Amino acid sequence: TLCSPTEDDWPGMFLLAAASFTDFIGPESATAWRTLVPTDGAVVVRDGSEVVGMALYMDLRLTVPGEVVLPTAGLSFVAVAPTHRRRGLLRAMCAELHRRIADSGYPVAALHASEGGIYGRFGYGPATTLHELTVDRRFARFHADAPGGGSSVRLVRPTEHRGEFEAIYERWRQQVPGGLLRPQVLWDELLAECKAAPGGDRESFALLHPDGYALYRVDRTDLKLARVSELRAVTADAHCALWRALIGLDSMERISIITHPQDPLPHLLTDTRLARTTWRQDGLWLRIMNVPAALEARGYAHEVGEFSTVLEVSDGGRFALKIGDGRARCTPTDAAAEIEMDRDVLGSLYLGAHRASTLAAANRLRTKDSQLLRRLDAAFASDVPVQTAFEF
Amino acid sequence: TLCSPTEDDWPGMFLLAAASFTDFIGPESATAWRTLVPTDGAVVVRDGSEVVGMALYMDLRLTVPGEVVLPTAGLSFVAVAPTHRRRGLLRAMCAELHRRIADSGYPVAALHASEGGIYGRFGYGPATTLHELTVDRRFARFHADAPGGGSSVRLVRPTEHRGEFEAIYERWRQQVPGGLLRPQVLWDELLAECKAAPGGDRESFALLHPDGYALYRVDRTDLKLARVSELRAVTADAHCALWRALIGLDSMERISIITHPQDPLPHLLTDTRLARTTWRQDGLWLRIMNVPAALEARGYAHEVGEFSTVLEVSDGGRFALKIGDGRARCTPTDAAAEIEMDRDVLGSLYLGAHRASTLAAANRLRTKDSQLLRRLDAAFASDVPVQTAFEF
Amino acid sequence: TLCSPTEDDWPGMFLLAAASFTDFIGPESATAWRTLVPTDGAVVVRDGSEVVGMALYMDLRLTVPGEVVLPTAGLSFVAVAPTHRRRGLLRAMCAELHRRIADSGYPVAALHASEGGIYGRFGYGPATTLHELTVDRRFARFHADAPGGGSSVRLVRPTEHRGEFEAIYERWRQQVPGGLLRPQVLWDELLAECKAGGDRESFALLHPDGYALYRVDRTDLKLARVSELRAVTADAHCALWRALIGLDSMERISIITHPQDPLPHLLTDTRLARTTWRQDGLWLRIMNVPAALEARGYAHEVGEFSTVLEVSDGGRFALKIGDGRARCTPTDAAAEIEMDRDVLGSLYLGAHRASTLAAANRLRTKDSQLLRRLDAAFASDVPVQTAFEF
Amino acid sequence: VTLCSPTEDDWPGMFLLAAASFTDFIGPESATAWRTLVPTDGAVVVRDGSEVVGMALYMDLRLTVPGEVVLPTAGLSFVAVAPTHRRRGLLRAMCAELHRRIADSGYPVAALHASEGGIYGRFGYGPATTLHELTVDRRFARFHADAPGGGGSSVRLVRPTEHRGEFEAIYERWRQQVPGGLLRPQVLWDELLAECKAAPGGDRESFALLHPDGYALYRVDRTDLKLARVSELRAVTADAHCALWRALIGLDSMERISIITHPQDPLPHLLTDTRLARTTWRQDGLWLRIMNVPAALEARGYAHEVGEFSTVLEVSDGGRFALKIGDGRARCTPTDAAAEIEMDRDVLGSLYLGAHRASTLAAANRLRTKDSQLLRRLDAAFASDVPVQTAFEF
Amino acid sequence: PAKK
Amino acid sequence: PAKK
């Protein structure tokens, strides 16, 4: 049987979590994140009795291009016990939740993936790209053209300067596509991670600027590496100044960060190659729930000319689309399709990470008119580069 | 003293090469590539006597966006002896050659870099991106939407099917931006690499299609890896069919390739993540010699509207630029600059690898009007994704 | 900007320390180490406010050749914030402390380096040499000549036998060039480290004339790291190694020791004691050139000789050496030997030969006989060792 | 099982034993060149009964010792026992016979390079030199202001085979003025300059850096393409040494430069950061056995710096010798007088070139003596003015 | 960095 | 793959 969990079902859920997720934050931490789950925003499958499958969405706020902020159902905590595997439990659970997500009026739903081959079938496409840059800071000399050739950056204890990080991040997320609202309970947990753990992670330090900050710490195994967990920069000045400081860490050999494909750091240095890209992976995954609500709400490029078409989502209806002067009108229709794609393919397009020509070349979105293909690339392209906010 | 080498200077040059380049093709091979060097297209520095520094360009043909083919001076074989290092020899040699390149009417000059921090000062910017994808082929299952769910691909000895690879590659290079003409002497050398080496590289195999081919071989250390050295695909059918075949190699665990950031292979599979990006690096580097000749010859996006501006190259004059209906008129001027950049920054923009907003965010190209910044991104964006042809 | 730290500045300094040093002892431990820093021994740079630069010296007692004990300024805790680097902050701080150290009357100052390239300009030269031996103890068999071939060595908990290690160390440091006095607060902090998710339990091998502090490595469970081996007699040294090679659990035993350690010669295979790692240990800046040279003992073997020594920006002196003593007095006479201040630091304890430095042109002289005489005179009878990191 | 000197027919069987017992076996062709240095009755073999199951030999070498004095030396090498005939007594029998011949041939010293450090002590061989691998990360390497030659550089990049004469003249000068130096006959220069070419999928091509008073042979490591291994750095003057290292450090292609050198190499002191010259490996090099104590000790040069002093020295099972060192030379004749200093024969080997101090050996109890003043004087006397080096492996 |  |  499938149903909404009572209070009594939570102990069981945490066991399943602990057995399924190696990075399971823990019972007390998870209670903080469970405030973000709305009434009937979580489902469990009991064994006829113990819990054998679960899933839930949280109430997030995703920033999309043109600085517009959509409500987003953040899919998370999804697991099926090894004893009840390959039995229809995920399919039954991932529907139902999508029924509840759609009934609550969420234009989009989003997740972070544990494997990239599970989520495509449920209409989730990769929407942002993660991009690890590792800099050998012994050789890193800045370009003459880089800004700031007194220092405004400060080295501080992260816990002592909570409020400044909130104000900076609040600015950040509102202007950057892919940004998420970070409620108070998530800051509680983030500043709790900064403290020195007993025989595990080392102590976290912060570099603070008025327009930005970096959270970082030395890696436990590699003592000469500094893992920057989070760099939030609202101005280019802050971005440059924060990296000037990071490269000033004379203790370290290497500085690593998980950032986005258009991070300007390689161009800040004399040698572009010194900021080696060591690891690429898909970050945020999107399933567009309400196609016209999602497309209308999004901003588009002024530069491209006015154009009209009809778009089909594979088992998801068919929609007239007119884009012009950087905004779109999208309405349902029975008229013939000029473009066809699976629901996930629209997700990848939506924040502008993946080009429609690349997807078309793989035959993932079909269209006859080649001129209409080029106009999708230009239209769905994002002015501000796309970034990944935080995992959930 | 600095001068053009006589026949007698070549023995000496090869010694310097052998001491400088670990991947030095060898005296007999290099004689083939030396047919591509034009009269007075190479310089040597003698010790007052033995050769202590050298450089040269070859006569290449680079394809640029809008399928247009520019003559290009391919900088190569550049070295300075460890005994005569930090003495002004590279600066004196890299000028002079640029004098000869400019005098012969080459709109552009290009190279491949041994270190990324040497070339920026001489006006060379990274123009293409290399992108190693490694696929675990045991898990790689194709998407329903992928083409071809008899086989037209054939497994053959590369040397037996030279002429078919030429015809395929000739098609390829003419349509893809970053493509290079491959003269007969380079095919001679490529098919000579295919043979089994004595206790080194293994034997090369070929997968042949009418619209494409793949050259590959098993790695010497990792026997379960197949290194695809070169995949040339003119249609999406060929691209898919060639990878279907490659993933059919039941012997191997992994297939790796050095390709471009918009290679559609991840979208061909069910799991996008199975095509892991393992290595990113700058490929082809461009120095624009004649700014208006280079910009006028290039194609531009129809989609973006008509717009005019004035562009300054740092110590390289100042140019009026009007772009509209997918073509540009560029002429010298003394009028004030709306956009300013170092000569290398134009190189990075030219094939459309790097966005002007990313470069501007690093303060590498300066401009006041933000609307003019967005129009450069759109205009210099390439319709066909940019690829790297072959090293030289 | 530059001024001595008040009581409120220390919270700021430990933040700078923990950011600059991965091996930072912590606030509680650094307060114990601070009792060795004198009044006006520390400097800070404040941003004007928060502290962005620091440095200090500790009151140490360094043992030099001829078993002579010198007051020594122990430079440590030197750090410049990553925001304010390449800005003259280190240069300003170092010059002020050297002014203070000099005016206070210290003949020498000393430090342990995080990088080898920073310290040569400030007058500091590598004095001692660290030398890691790693013995594959499965194959280790002692020579027939090895001393002591019931055992006098006991296996003990280190915290239970503090007084004995103090007594043994106090003997050791007084008779060995490079030996440092170890006050009560550093024994407190050493015996705090013995107790055991990180480092494993430290054990002790106790002899009347020596001790060995060792523990099993956290990653390599078949390796025992000897953190500290202090031996007064040769009997002690050998008796301690027999016991160490006694450890059946381990495959390898490792120690950070000195180049002239007699462990290889104790074994039938000298090659079994593999020198894995080599590095400089203690660095020396001679503050007062005449005071340092006259306080030192020299080799009796060398016959009497007289010369004129110049330090680059540290005076010129008539150097008379004979009968294992030196007179060092002012002069304007033509210089016979010239060197930078750090070069003398490296000669001082006797680790580096003047021939080796002369071959790299770090000390110039046109008389080759004087070069030979310097080697012989400055050589230390007892081999040079490294006391402890500070 | 009978011991006897090999005939011409036995060498094929020796090379079979060589190839089985030595992974780094130069090969038959090379071994036939090295065999010109093995004098008449220089080799012995042991047969089963038939085939050869044990072998040993010595070469006619010339070792330079302190005070620039060149002693004839028996270079022990090619020593092998078949794996089927171990723990039998064959090596003991063979090494006993060779040392008998070396003594009758009038060699003051015999010498070898080890394959294990625990086999050779009981046959009277002690480690005499020390090998020392420095590894400079040349990206960070910057030379000190005081370093020589900081105009046109005198160093040239050359193909090693094209300038044979120049490397012979430099090496001949080097070996004569440096302790541990060995004469390199023509046949070895043939084999050394045959190695410098490129091999089929094996060792990469060797290059050379030539100075008037110095040279340096180097090649890129087959596995580490960013590492240049310096096989051989011979330098006469201090200028030649620095000039060669500036060139080596000028290899922009490479990340690291490594070399097997000696403990007193002045390279670290040539840089601004001494710590950049990381000693990555340390091992015993040349091993010595004193055959005739009077001829060896008298022929060596000693430190002028120490005053005159006399003593009596015992070698464990090799007689007893009065010794009188003073004014650079030393007198040494056999005697029955009570020993003041005792040591095993290998311990004299180690002291001889001057790598190891007598204090160190004494602290270990390898040499015994009551007078500590006599102990201090031994260090001083036997210490070498010119640092000890390791010429080439044999 | 969080949850699943 | 070629030349330098």
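Quick note: numbers on chain D are straight from Swiss-Prot, i.e. 3-51, 56-156, 159-402, in order.
How was it done? The header gives X-ray crystallography, 2.8 Å.
The backbone N, Cα and C atoms fix where each Cβ goes, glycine too.
The secondary structure of D:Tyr126 (mutagenesis position), as reduced to three states from DSSP, is coil rather than helix or strand. The Cβ neighbour count for D:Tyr126 (mutagenesis position), using a 10 Å radius and every protein chain shown, is 24. Marked as active site, proton donor by Swiss-Prot: D:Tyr126.
Residues or ranges marked as active site, proton acceptor in Swiss-Prot (evidence: a curator's inference): D:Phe402. D:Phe402 (active site, proton acceptor) has a Cβ environment of 18 other Cβ atoms inside 10 Å.
D:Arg94 (acetyl-CoA binding site) has a Cβ environment of 15 other Cβ atoms inside 10 Å. When secondary structure is read from DSSP and collapsed to three states, D:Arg94 (acetyl-CoA binding site) falls in the coil class. The acetyl-CoA binding site annotation in Swiss-Prot covers D:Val85, D:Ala86, D:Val87, D:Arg93, D:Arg94, D:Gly95, D:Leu96, D:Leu97, D:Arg98, D:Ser121, D:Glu122 and is backed by experimental evidence.
Its Cβ placed at the centre, D:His119 (mutagenesis position) has 18 other Cβ atoms within 10 Å. According to Swiss-Prot, the mutagenesis experiment D:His119 to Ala carries the following note: Decreases catalytic activity on AG substrates, leads to a change in the number of acetylated sites.
Quoted from Swiss-Prot, the note on the mutagenesis of D:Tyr126 to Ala is: Abolishes catalytic activity on AG substrates. Abolishes catalytic activity on HupB.
Annotation of the published mutagenesis D:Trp197 to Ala in Swiss-Prot: Abolishes catalytic activity on AG substrates; the original residue is retained in the structure shown. Of all Cβ atoms in the protein chains displayed, 15 besides its own lie within 10 Å of the Cβ of D:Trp197 (mutagenesis position).
As a published mutagenesis entry, D:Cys204 to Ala appears in Swiss-Prot alongside the note: No effect on catalytic activity on AG substrates. Prevents artifactual CoA adduct formation during crystallization. Cβ contacts within 10 Å of D:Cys204 (mutagenesis position), excluding its own Cβ and spanning all protein chains shown: 17.
One mutagenesis experiment named in Swiss-Prot is D:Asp292 to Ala, and its note says Nearly abolishes catalytic activity on AG substrates. All protein chains shown were included, and the count of other CB atoms within 10 Å of the CB of D:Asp292 (mutagenesis position) stands at 22.
In sequence order, D:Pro72, D:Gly73, D:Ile333, D:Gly336, D:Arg337, D:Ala338, D:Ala389, D:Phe390 are the residues near D:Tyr310 (mutagenesis position), counting only same-chain partners six or more apart with C-beta under 8 A. In Swiss-Prot, a published mutagenesis experiment is listed as D:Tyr310 to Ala, annotated Nearly abolishes catalytic activity on AG substrates.
Rounded to a whole number, the C-alpha distance linking D:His119 (mutagenesis position) with D:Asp292 (mutagenesis position) is 9 angstrom. If you compare every pair of Cα atoms in D:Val85, D:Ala86, D:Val87, D:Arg93, D:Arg94, D:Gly95, D:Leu96, D:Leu97, D:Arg98, D:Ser121, D:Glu122, the residues listed for acetyl-CoA, the longest distance is 20 angstrom.
Here the candidates are the recorded positions D:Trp197, D:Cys204, D:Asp292, D:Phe402. The one whose C-alpha lies nearest to that of D:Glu122 (acetyl-CoA binding site) is D:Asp292. Of the listed binding-site residues, namely D:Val85, D:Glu122, the sparsest CB environment within 10 A is found at D:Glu122. Applying an 8 A CB threshold to same-chain residues 6+ apart, the list for D:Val87 (acetyl-CoA binding site) reads D:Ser23, D:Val48, D:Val59, D:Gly60, D:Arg94, D:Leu96, D:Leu97, D:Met100. Compared over the binding-site residues D:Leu96, D:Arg98, the count of CB atoms lying within 10 A of a residue's CB peaks at D:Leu96. On the backbone, the CA of D:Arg98 (acetyl-CoA binding site) and the CA of D:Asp292 (mutagenesis position) stand 23 Å apart. Under the DSSP three-state reduction, D:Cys204 (mutagenesis position) is assigned to coil, being neither helix nor strand. On the backbone, the CA of D:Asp292 (mutagenesis position) and the CA of D:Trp197 (mutagenesis position) stand 25 Å apart. For the pair formed by D:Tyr126 (mutagenesis position) and D:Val85 (acetyl-CoA binding site), distance between Cα atoms is given as 12 Å, rounded to the nearest Å.
Cα distances from D:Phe402 (active site, proton acceptor) to the recorded positions D:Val85, D:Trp197, D:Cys204 are smallest for D:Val85. Across the fold, the C-alpha of D:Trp197 (mutagenesis position) and the C-alpha of D:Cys204 (mutagenesis position) stand 11 Å from each other. Rounded to a whole number, the C-alpha distance linking D:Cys204 (mutagenesis position) with D:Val85 (acetyl-CoA binding site) is 27 angstrom.
Proximity to chain C, taken as a Cβ less than 8 Å from one of its Cβ atoms, holds for none of the recorded positions D:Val87, D:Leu96, D:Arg98, D:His119, D:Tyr126, D:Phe402.
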